[PDB]
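**Q** One structure follows; several queries about it will come next.
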Amino acid sequence: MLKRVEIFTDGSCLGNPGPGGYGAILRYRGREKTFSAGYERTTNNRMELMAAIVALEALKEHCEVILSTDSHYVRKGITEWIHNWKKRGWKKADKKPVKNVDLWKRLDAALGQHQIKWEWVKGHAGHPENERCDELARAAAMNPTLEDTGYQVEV
């Protein structure tokens, strides 16, 4: 019987772009482990992705994962964009580069190592863990100690 883990994630910035942070909760057999970090300057989208990336990369073995997030960006990417990006060698038809390709590839890599069941949530009511992740991200954004080197501050 495969090990089953529940992952909840959220990420955001205090103004976008701006100081940011992510929050993730990993639950296994009633026990929860928290993950969070704050970055000097980044974007909501990058933090939303970083949250899922870090939680997934925390897994030491192949597991069945129920990943829950209210991120529209992650939802659309997973169910509507990644597929097309991969087939085009990560580059749209307009020849334009894919934004946050560094995190999208890192996430795709982590996802491929487990059996994932995505749960797209829309609202905090009835989703305690998700509100908790949001609170973790906001608190971390207030005291960022990391730098998002992959963030292209350029316009």
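Backbone N, Cα and C atoms are what each Cβ position is placed from, and that goes for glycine too.
Reproduced below are the annotations present in Swiss-Prot:
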MUTAGEN   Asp10 to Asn  Loss of activity
BINDING   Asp10, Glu48, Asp70  Mg(2+) 1 binding site
BINDING   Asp10, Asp134  Mg(2+) 2 binding site
MUTAGEN   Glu48 to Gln  Loss of activity
MUTAGEN   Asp70 to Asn  Loss of activity
MUTAGEN   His124 to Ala  Reduces activity
MUTAGEN   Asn130 to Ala  Reduces activity
MUTAGEN   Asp134 to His or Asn  Slight decrease of activity
**Q** In the structure shown, with every protein chain counted, which of the mutagenesis positions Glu48, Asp134 has the densest set of Cβ atoms within 10 angstroms of its Cβ?
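**A** Ranked by Cβ atoms within 10 Å, first place goes to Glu48.
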**Q** Which mutagenesis positions (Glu48, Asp70, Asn130) fall within 10 Å of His124 (mutagenesis position) by Cα distance?
**A** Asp70, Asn130
**Q** Does DSSP put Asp134 (mutagenesis position) in a helix, in a strand, or in coil?
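**A** Looking at the DSSP assignment, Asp134 (mutagenesis position) belongs to a helix.
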**Q** So which one is it: of the mutagenesis positions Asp10, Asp70, which has the fewest other Cβ atoms within 10 Å?
**A** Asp70
**Q** Tell me the Cα distance separating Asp134 (mutagenesis position) from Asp10 (mutagenesis position), rounded to the nearest angstrom.
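**A** With the alpha carbons as reference points, the distance is 5 Å.
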**Q** To the nearest whole angstrom, what is the C-alpha distance linking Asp134 (mutagenesis position) and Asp70 (mutagenesis position)?
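**A** Approximately 10 Å lies between the Cα of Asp134 (mutagenesis position) and that of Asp70 (mutagenesis position).
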**Q** For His124, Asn130, listed as mutagenesis positions, tell me which one has the smallest number of other Cβ atoms within 10 Å.
**A** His124
**Q** Please report the Cα separation of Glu48 (mutagenesis position) and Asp70 (mutagenesis position) in Å, rounded to an integer.
**A** 9
**Q** List, in sequence order, the residues of the same chain other than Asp10, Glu48, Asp70 whose Cβ lies within 8 Å of the centroid of the Cβ atoms of the recorded Mg(2+) 1 site.
**A** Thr9, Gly11, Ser12, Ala51, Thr69, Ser71, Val74, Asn130, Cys133, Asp134
**Q** In Å, rounded, how far does the Cα of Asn130 (mutagenesis position) sit from the Cα of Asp70 (mutagenesis position)?
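**A** So the Cα of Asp70 (mutagenesis position) lies 8 Å away from that of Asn130 (mutagenesis position).
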